[PDB]
Amino acid sequence: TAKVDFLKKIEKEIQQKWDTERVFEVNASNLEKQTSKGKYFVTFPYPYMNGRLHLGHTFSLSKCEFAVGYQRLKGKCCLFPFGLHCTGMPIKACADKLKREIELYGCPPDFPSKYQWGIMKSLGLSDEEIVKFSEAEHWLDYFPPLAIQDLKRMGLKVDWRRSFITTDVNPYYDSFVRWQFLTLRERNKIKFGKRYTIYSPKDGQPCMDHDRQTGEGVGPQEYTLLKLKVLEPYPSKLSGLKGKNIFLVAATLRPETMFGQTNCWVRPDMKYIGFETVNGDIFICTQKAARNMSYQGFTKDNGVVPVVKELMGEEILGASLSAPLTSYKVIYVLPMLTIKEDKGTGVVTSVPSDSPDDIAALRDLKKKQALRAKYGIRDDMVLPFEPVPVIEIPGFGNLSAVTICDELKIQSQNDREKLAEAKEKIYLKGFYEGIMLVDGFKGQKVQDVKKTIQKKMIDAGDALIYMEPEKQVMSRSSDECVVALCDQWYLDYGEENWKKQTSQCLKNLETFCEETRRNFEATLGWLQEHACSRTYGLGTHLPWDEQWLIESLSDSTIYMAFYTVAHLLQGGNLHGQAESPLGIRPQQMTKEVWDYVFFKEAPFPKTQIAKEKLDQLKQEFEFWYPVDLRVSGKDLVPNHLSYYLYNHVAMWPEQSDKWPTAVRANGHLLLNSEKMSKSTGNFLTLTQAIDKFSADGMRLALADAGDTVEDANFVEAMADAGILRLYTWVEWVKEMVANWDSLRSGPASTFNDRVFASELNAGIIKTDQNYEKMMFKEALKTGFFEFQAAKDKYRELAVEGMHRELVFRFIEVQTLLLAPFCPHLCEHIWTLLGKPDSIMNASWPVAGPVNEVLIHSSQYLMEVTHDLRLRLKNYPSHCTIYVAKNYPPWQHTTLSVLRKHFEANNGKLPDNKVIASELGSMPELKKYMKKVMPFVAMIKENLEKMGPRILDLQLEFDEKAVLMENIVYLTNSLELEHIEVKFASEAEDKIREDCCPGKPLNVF
Ligand SMILES: CC(C)C[C@H](N)C(=O)NS(=O)(=O)OC[C@H]1O[C@@H](n2cnc3c(N)ncnc32)[C@H](O)[C@@H]1O
Ligand SMILES: CC(C)C[C@H](N)C(=O)O
């Protein structure tokens, strides 16, 4: 239980030595006279500053910590910088929950954990310090220094000096941002206009992906909205807007179908509003509908619902309606008991002919009289209205809905699953196949005339556009967002000649699997304009309409260029207030200066900055770009990373090269197979993990988390079997330096040594491939779990004791396979082996030629040892083992025949049917067609397990002799007395006939 502490200690001292010799500070002025193999540059999406760093953070970024640990050995020079996001809508939303909690309940509060106060005392804060966190700017004081201490404490390979904060509190970053956005307005990628977006009324601004708590992908979804005029007489409750004209307002998606209205659906129990539009009319719907319309300019005042009256639907029942389009000049409001209150307007269009719900429920009101009677509806309001043909889908004729409803045997509006199957297999056809019937459009496929039917209804004033968030959107601040129609500066991602270009960048980008790339391709063709113009929350100010601020997904996109110069500008002061190393004033970074630094061919600008500094920066940036690698969750694919090509494409539109190169999406970290939830008692800040399991102890489990795009897992129990094998290895290397002698002076020629060194070399290679494929689970598997396999194997098979020079080799090479993973343990180990330098300077271990047939021989060996420890738990002293020289007769036939079926079609043995068929057809297998089809099966098994080598008429290595090279170990672990190995020709009938090479038999 104190072995964990054995790890923590050497960590703290190794970290001390590291940043006092400043091992991780790289400069590009130094490393441009010496091209290693090039540069290596990785970034992590700088995280939000509304908290310590949690674990899911650390697993998403482990990925680049290991990339550079590895690529530094491989010899590249590493730049791993770290920025800190605050330009958020997160930091302020939190500060405001805390503000309104202090002011509702006191300091110390008193409530009727789950309140933000209780989360802030969960960080050990005195009372009067949690109070100072109410305006957002105490966060920018507090959390960034904590991220930098939490990162140096995990031991990451990071140039402090290039780090920074992101709101206008940091001047330099702000000047950078303004430069970007001047160039963007300049090149016609930022526009202004009245557009649609998701929008939070409490926020007073657009609510885009990173400002949300729910529905991070949703956007505006359109509807047609129909006006139904209520006709005199009004029902008993519409009485006092004696003046105005009164409208039922209903949401639909199939405007072409509106010819077949027979009525109108409301739910007797639902709460409906009536309110005064902009032109003095009374619209009737749900409060949520109205609020959505208000923000889209339906109301006199934006977002204010002038509520004229309130009521359940039950009072509306029986109102007469003039409806658009339908040749029923008078229809009625009827009760549909099952209306979802979320989507739409609480009023639905009854097209019995093409919605199944509708023909169902209309049947129901016709069917039994008490369904009318309870809602007091007259019969003239229901019975005289039969369904109506408008779409003729080919499969089904005029009346598609009622047709497919009578064949699924429907009887009420609640058979909801049968109904929904119907709506699938009718609606989707209706779009493509369907063909219109009504005059004018007599016979066009609806896919075409849908839009123009709709326009026709708008201009005769009968219908209006209505938007709605698709699935619901929560905001950070907890206000249920709506679409709004508003003034906005925005990014023009729907342009043709920009989407073209960035999707080219996508083709050239490297995603590490096919699915991550289909996500990019998905959102590219989906992405249109993106509203970046905000008005509340921390950040940076739009330099020409300064009431606007830049939202977080839009000032985040090309930030990595700055990462290359921060150390020469802020020098590492996070707020950049400390003077600049280069001496350059923030007030001196005008566009033309940035322009110079970044665009290769810009002109030196009329600036007071001596030419040498500007060259230092231009140089640095040009050395480190492009971005070699960005790492992240599967979540930033549909927003930040799409916007990240798009922007790089538009910034250096010319340099194909300055674009990003590669991008690797892991999933969301789980905890012990559990959604990692602060409420479920199932959670771990990094500050916390690093003291529970050592930082090496942690990183180890974080390699084994996952490399699927699919959500990876973190199991604490395995973090512990990890601290285990680490302390046994360190005690093991203590053990080997203490016994330099009871190892073997002289030549390492024994059979097992060749085997073990050819194995250690195959491990160095598999680990190299797994590191460069960035599969840190398998890089672990090969590089360590099996390195220890092959070490213990040669611990056991070497009865002669193990060879000194080979031991210290394995020590070094293991320790180097591990450095990217646990650099503190390895640093300790490497100074144990007394080497003079820091292990960060080591070259990747070189691999020696790999003896294949050897390793097959030792595999064969090990396998029959397993087999014979099995057959032994039964009943002895003597053993005798038999091994057949040639395959027996029936088997050299069945395997000269699987040789012929393998040789004739590039390796595809036909099915079980062609094989057993042509083996019953050879007479020499008649007594043995009971043993001729298990055998081929076992063959196909290993023909799928260790190569086609099992199809040779003769092995690659003397069986009998390989046996004989290791027999001592066998009698000693098997604890017998003597074992004969006869060549299976002197054995009995059963043994000489059922024994094949590769699977010997034996007796006691
Ligand atoms: C650049 C700007 C637009 C973004 C801003 N800096 C920001 O998003 N900060 S953050 O706090 O949510 O993102 C930090 C990183 O960590 C990854 N990640 C997050 N959660 C998890 C998780 N549960 N499991 C695994 N990985 C996670 C995530 O992909 C992201 O790259
Ligand atoms: C009854 C419905 C099919 C009417 C409209 N097309 C909708 O989907 O809401």
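What you see of chain A is 7-118, 154-916, 933-1061, where the numbers are those given in Swiss-Prot.
Header says: X-ray crystallography, 3.2 Å.
Placed from the backbone N, Cα and C atoms, the Cβ positions cover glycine too.
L594 (L-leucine binding site) falls within neither a helix nor a strand when secondary structure is assigned with DSSP, and so counts as coil. Residue environment of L594 (L-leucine binding site) contains 23 other Cβ atoms, counted within 10 Å of its Cβ in all protein chains. Taken from Swiss-Prot, the feature L-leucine binding site covers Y52, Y54, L594, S597, and the record attributes it to a large-scale study or a structure entry.
In the three-state DSSP classification, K719 (ATP binding site) falls within coil. Proximity of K719 (ATP binding site) to non-local residues of its own chain (separation of 6 or more, Cβ distance below 8 Å) is seen for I160, given in sequence order. Here Swiss-Prot flags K719 as ATP binding site, drawing on similarity to another entry.
Long-range Cβ proximity for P242 (mutagenesis position), meaning a same-chain Cβ under 8 A and a gap of 6 or more residues, is found for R332, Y336, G344, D520, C522, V523. Under the DSSP three-state reduction, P242 (mutagenesis position) is assigned to coil, being neither helix nor strand. Under its mutagenesis annotations, Swiss-Prot gives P242 to E the following note: Reduced leucyl-tRNA ligase activity.
Among the sequence features in Swiss-Prot, the mutagenesis site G245 to A is noted as follows: No effect on leucyl-tRNA ligase activity.
For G245 (mutagenesis position), the count of additional Cβ atoms within 10 Å of its Cβ stands at 16 [all protein chains shown]. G245 to P appears in Swiss-Prot as a mutagenesis experiment; the accompanying note says: Loss of leucyl-tRNA ligase activity.
For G245 to D or R, Swiss-Prot lists a mutagenesis experiment annotated as follows: Reduced leucyl-tRNA ligase activity.
For the published mutagenesis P247 to A, Swiss-Prot gives the following note: Reduced leucyl-tRNA ligase activity. Within the same chain, residues at least 6 positions away in sequence whose Cβ sits under 8 Å from that of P247 (mutagenesis position) are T238, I239, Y240, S241, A525, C527, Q529, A572, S574, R575, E592. Annotation note: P247 (mutagenesis position) sits in a strand segment as assigned by DSSP.
Quoted from Swiss-Prot, the note attached to the mutagenesis of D250 to E states: No effect on leucyl-tRNA ligase activity. Residue density at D250 (mutagenesis position): 22 other Cβ atoms are found within 10 A of its Cβ, drawing on all protein chains shown.
Under mutagenesis, Swiss-Prot gives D250 to A with this note: Reduced leucyl-tRNA ligase activity. Decreased activity in pre-transfer editing and no effect on post-transfer editing of tRNA(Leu) mischarged with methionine.
Among the sequence features in Swiss-Prot, the mutagenesis site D250 to R is noted as follows: Loss of leucyl-tRNA ligase activity.
According to DSSP, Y54 (L-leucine binding site) is assigned to a strand segment.
Taking Cβ-Cβ distances under 8 Å and a sequence gap of 6 or more within the same chain, the neighbours of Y52 (L-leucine binding site) are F88, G89, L90, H91, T207, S597, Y600. Highlighted in sequence order, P51, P53, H91, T93, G94, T207, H251, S593, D596, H681 have their Cβ within 8 Å of the centre of the Cβ atoms of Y52, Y54, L594, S597, the residues recorded for L-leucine, and are not part of that set.
Chain tracing stops at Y916 and picks up again at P933, leaving 16 residues unmodelled; the C-alpha atoms of these two are 6 Å apart.
For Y54 (L-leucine binding site), the same-chain residues that are 6 or more apart in sequence and have a Cβ closer than 8 Å to its Cβ are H91, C92, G94, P96, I97.
Across the structure, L594 (L-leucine binding site) and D250 (mutagenesis position) place their CA atoms 8 angstrom apart. A gap of 35 residues interrupts the model between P118 and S154, whose Cα atoms are 13 Å apart. Whole-number maximum of the Cα to Cα distances across the L-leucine-binding residues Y52, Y54, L594, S597: 12 angstrom. Filtering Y54, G245, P247 by Cβ distance to ligand 1 (under 6 A) retains the following recorded positions: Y54.
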